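To start, the structure under review is shown below, and the notes come after it.
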Amino acid sequence: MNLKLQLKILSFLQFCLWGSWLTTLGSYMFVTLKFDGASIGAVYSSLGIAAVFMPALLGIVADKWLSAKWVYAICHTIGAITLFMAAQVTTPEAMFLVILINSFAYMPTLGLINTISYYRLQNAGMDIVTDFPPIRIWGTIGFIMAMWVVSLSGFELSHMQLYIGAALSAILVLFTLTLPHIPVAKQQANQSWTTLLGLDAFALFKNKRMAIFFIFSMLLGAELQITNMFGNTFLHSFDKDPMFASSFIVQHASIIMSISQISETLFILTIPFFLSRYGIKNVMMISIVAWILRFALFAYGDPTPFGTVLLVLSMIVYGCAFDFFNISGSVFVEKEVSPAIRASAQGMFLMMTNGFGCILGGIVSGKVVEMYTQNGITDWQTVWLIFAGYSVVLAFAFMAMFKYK
């Protein structure tokens, strides 16, 4: 096999297994397994708890000299067995457990694939700087195509998606064997990204200013993944309306929610411009307004003609909110760091924001959906408005932060 082909298939398989179930797992638990939003949020909460430990296990791989190929293979083997059980759990606490084990195996993969590909491309004498972007993009292509194929086959509400993920994890394992051998000795002299984490990178919390900032960014990020968790559940909620039971957006919610990940990818191209044109605080503010718009368009969104427009426009707006918030937060955080602490500040901003925001937001949004569900019916308008108001006030807290001197 061509090595570029191999790494592309590897990247595609890496996210196509995750996207088979990750968006639709909530509505599977809600509509099929009849969970409440609090336990669905709890189950989604495990990914944050795994992600927050992911630097530790990647660090032990580097330190006690484990091979990324083989660790990657063992980790996907655990991921496949785990999704295989997931298609069988039926009770929430067990779902949280198997998803906990699955997230613990899978998250360390977000780093192992990058490690694998850098050294394999260098082994072949290839350009890492220009060849990584064509490989990494197949992962998003795979994630979207998994969403789409599972949605089209009729497995949005089934546990078949978990079997699809189990099968794709297993194929990923056995294709993973074929990869070239690279001595772990060849991987030396390179300081791990994980070493810029660890327990002295909390030194950045010496500054009360930056500390308060990180807390608001943790708070703000607490809602970064809410509509990946629940927009599918909300879009299926139109089944009670017989006008909309038939609707493609109601039956095929994953293709209508795919616009968000697509916008997430293509809005990365507009970031250099808005960073240059407006600057850091401004981009943070536009991020915030885009999250307010994102939630409010969900509150007033229907499978109707105008409702569909509002839904599709918030799906477009999500990519702006997500991309812009990570870039401007990373860069602002960096701008107020000693130039030595600067890579570690970006690392802590992302794991604090997304990793800790994911635990916090999972449990929180779940309790919100549970509160506004009565008789099995969620009042998505009140839920979406709650989060939109939270978005608004986070706008005011960030403005108060930026104008304080």
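Technique stated in the header: X-ray crystallography, 3.0 Å.
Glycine too: its Cβ is placed from the backbone N, Cα and C atoms.
What Swiss-Prot records for this protein:
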- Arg136 to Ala: Abolishes the binding affinity for uridine (MUTAGEN)
- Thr140 to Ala: Abolishes the binding affinity for uridine (MUTAGEN)
- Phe143 to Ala: Abolishes the binding affinity for uridine (MUTAGEN)
- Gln225 to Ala: No change in the binding affinity for uridine (MUTAGEN)
- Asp323 to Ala: 20-fold increase in the binding affinity for uridine (MUTAGEN)
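Of all the mutagenesis positions in the record (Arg136, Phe143, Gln225), the one with the smallest CA separation from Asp323 (mutagenesis position) is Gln225. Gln225 (mutagenesis position) sits 16 Å from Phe143 (mutagenesis position), taking the CA atoms of both as reference points. Taking only the Cα positions, the spacing between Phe143 (mutagenesis position) and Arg136 (mutagenesis position) is 11 angstrom. In this structure, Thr140 (mutagenesis position) is part of a helix by DSSP.
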